[PDB]
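Working notes for the structure below.
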Amino acid sequence: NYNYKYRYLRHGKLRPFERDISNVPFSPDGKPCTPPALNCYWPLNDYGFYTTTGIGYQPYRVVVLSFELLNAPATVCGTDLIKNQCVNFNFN
Amino acid sequence: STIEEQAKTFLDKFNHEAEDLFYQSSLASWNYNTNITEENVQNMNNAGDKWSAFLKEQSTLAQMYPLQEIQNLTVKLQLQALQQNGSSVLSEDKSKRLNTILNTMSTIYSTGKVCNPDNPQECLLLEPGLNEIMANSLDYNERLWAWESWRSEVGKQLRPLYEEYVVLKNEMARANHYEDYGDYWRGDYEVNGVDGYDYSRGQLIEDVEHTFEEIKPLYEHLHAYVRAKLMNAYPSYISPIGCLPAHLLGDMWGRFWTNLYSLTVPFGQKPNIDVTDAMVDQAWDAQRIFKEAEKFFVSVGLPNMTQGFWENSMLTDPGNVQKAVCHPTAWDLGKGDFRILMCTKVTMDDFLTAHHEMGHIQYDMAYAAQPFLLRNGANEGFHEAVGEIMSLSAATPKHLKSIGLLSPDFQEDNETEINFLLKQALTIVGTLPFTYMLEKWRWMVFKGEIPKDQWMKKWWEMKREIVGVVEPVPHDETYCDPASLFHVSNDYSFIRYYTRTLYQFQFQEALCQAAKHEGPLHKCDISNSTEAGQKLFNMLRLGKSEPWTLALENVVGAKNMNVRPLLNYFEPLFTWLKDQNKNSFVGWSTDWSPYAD
């Protein structure tokens, strides 16, 4: 199942949360190419998952639970009922 | 940027495209050699042809880069692999002719059968049948018949093919800037650009002759002993001063002589270290044998395999419904998918073979961090050596004594000690002059030192002088029993087993130095001692990025092969051989012949 591709050629690191979509023919100093030109190949390739392979070559889905902090009011945050006892509240 | 970095960039493109293609190629080979079907033989080499065109394609695309401008040894050794022109560098007629000659030899060596001269119904191929008649049968005429007919049916057809093969292949090797195809073997041992760890090609012939000159007396005494015990086995058939006929040597040629041990045993009234019957009587299957071998690999500090091994590998022979080849082979399919194909029976030979191929996979798992063509041995001679290490350590009486076999109140006295010594010694001693002689023979024939009209004459004279082996019936040049040998007809070297045999006991003494063993080498079990496995891991993961001289010096401290550790393994047994060869002639004579007497 080669249909999850990894981007592996770009000039430099990605920025905080940078989502690189653009597929450009890549040469290691710019220089507009078109394959199969010399040092001019693709920035994308296939993972190569077969279930027959090793453990780290099995497909894992990753969610990144990204924290951005308090740029608006409370969005996600997070105590059973007690009876016949002097209890404290904070209801809805 | 600089040419070094786009050499890295292009080479990484090569490996990252190459990995899925080699994975599909090795899957094609696995699904062929685990179930032989016509779809498997068509699809086996189709993913191989797709791969072989890809490699010469990228070989043409990588040579344009400068070789002598790259500073990094690690990626210049990548360039040495891709700028290896290969065997496609000829006229396109002769390249396919050389490939067709190799395939024709590969076909008629394996499809060939012997037939009874009066009955054209009793016809028998090599495995099984002829490897079972040549090993343990006692009939003189039947061993001689199988021996000579295996040479008389196919070697006569294998002679013109090898006759054309030597000229075509040495023409290829000269086109690749080598002396001959033996020099193409030695160029794999050649390493360049390291300043001190390098290797010249004539050093292989030099150093093999170096160690062979002192194998000669050890092999001389053991050959005299097994000649005397074959005189005990075969009356009026072997002269006491002479050589040994090649139909009495356990195998078809004279390579392995461990099959003589049942008739060349020192001490016939002692419990044998061979625990095959103990493995059967303690009720093991294939799974328990591989689990016990895995337990020893955990004991020497080495991890388990991937889940794909215990998931997908053929650990048991399926039989008639799913036919499969039964050579024990360590399959390295790429993408970390590591398997062992072996029609596993309950045998200490199969137990040590489980250790052997699991050590091969262990070698593979150590170089699992390397890039693609670097994912191999440092040389071709440390792969089989690392495989043989765990078999040599896992054959000791201390090992099988606490495996669960070989009851643990067992005496380590000199009787069964020299018994196990001589049992391993028939192997180690019989394999050296055959390998010396066979590689010297092929260096002679490939270089041109034997004329082509004297291959079989000089062949058996080298068997009589070097190996000390006569032919029982004469051989003209119509035969070619070297072409009727396995490792010659299929375009392979054989000196890796010579180097294996030396560096095996080198590594064994170095690991038992790490194991802090005190006596001679044979009592040494490296189980529970992780220093031995760690000292093996000090060389196990470098590969071809550094020379095999460097990986050899990291463990035993040398840049060259040496005759000392094998002789130190055999030295109390050598005193025993000196104790035994007083009543037989010490040597062999080339003038004897069971056809000329």
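Throughout, chain A uses Swiss-Prot numbering, with the displayed residues spanning 435-512, 517-530 in order.
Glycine too: its Cβ is placed from the backbone N, Cα and C atoms.
Taken residue by residue with DSSP, A:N437 (variant position) is part of neither helix nor strand, so it is coil. Taking the Cβ of A:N437 (variant position) as reference, residues of its chain lying under 8 Å away and at least six apart in sequence are, in sequence order, A:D480. Here the residue is the original one, but Swiss-Prot notes a natural variant at this spot, A:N437 to D: In strain: Isolate Shanghai LY.
Taking Cβ-Cβ distances under 8 Å and a sequence gap of 6 or more within the same chain, A:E452 (mutagenesis position) has no neighbours at all. Where Swiss-Prot documents A:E452 to A as a mutagenesis experiment, the accompanying text is: 90% loss of human ACE2 binding in vitro.
Looking at Swiss-Prot, you'll find the mutagenesis A:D454 to A noted as follows: Complete loss of human ACE2 binding in vitro. DSSP assigns A:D454 (mutagenesis position) to coil in the three-state reduction, placing it in neither a helix nor a strand. Sequence-distant contacts of A:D454 (mutagenesis position), defined as residues of its own chain at least six apart whose C-beta falls under 8 angstroms from its C-beta, comprise A:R441, A:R444, A:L448.
Annotation of the published mutagenesis A:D463 to A in Swiss-Prot: Partial loss of human ACE2 binding in vitro; the original residue is retained in the structure shown. Long-range Cβ neighbours of A:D463 (mutagenesis position) (same chain, at least 6 residues apart, Cβ-Cβ under 8 Å): none. DSSP assigns A:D463 (mutagenesis position) to coil in the three-state reduction, placing it in neither a helix nor a strand.
Residues within less than 8 Å, Cβ to Cβ, of A:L472 (variant position) and separated from it by at least 6 positions along the same chain comprise none. For A:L472 to P, Swiss-Prot lists a natural variant annotated as follows: In strain: Isolate GD03.
Under the heading of mutagenesis, Swiss-Prot lists A:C474 to A and annotates it as follows: Complete loss of human ACE2 binding in vitro. Close to A:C474 (mutagenesis position) in the fold, though at least 6 residues off in sequence, lie A:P459, A:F460, A:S461, A:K465, A:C467, A:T468, each with a CB less than 8 Å from its CB.
Under mutagenesis, Swiss-Prot gives A:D480 to A with this note: No effect on human ACE2 binding in vitro.
Here the residue is the original one, while Swiss-Prot reports the natural variant A:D480 to G with the comment In strain: Isolate GD03. A:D480 (mutagenesis position) is surrounded by 14 other CB atoms, counting those within 10 A of its CB over all protein chains shown.
Within 10 Å of the C-beta atom of A:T487 (variant position) sit 21 other C-beta atoms, taking all shown protein chains into account. While the structure shown retains the original residue, Swiss-Prot records the natural variant A:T487 to S with this note: In strain: Isolate GD03 and Isolate SZ3; 20fold decrease of affinity with human ACE2; decrease of affinity with palm civet ACE2.
For the naturally occurring variant A:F501 to Y, Swiss-Prot gives the following note: In strain: Isolate GD01. Listed in sequence order, there are no same-chain residues at least 6 apart in sequence whose CB falls under 8 Å from the CB of A:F501 (variant position).
Note: none of the recorded positions A:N437, A:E452, A:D454, A:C474, A:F501 has a C-beta at a distance under 8 Å from a chain B C-beta.
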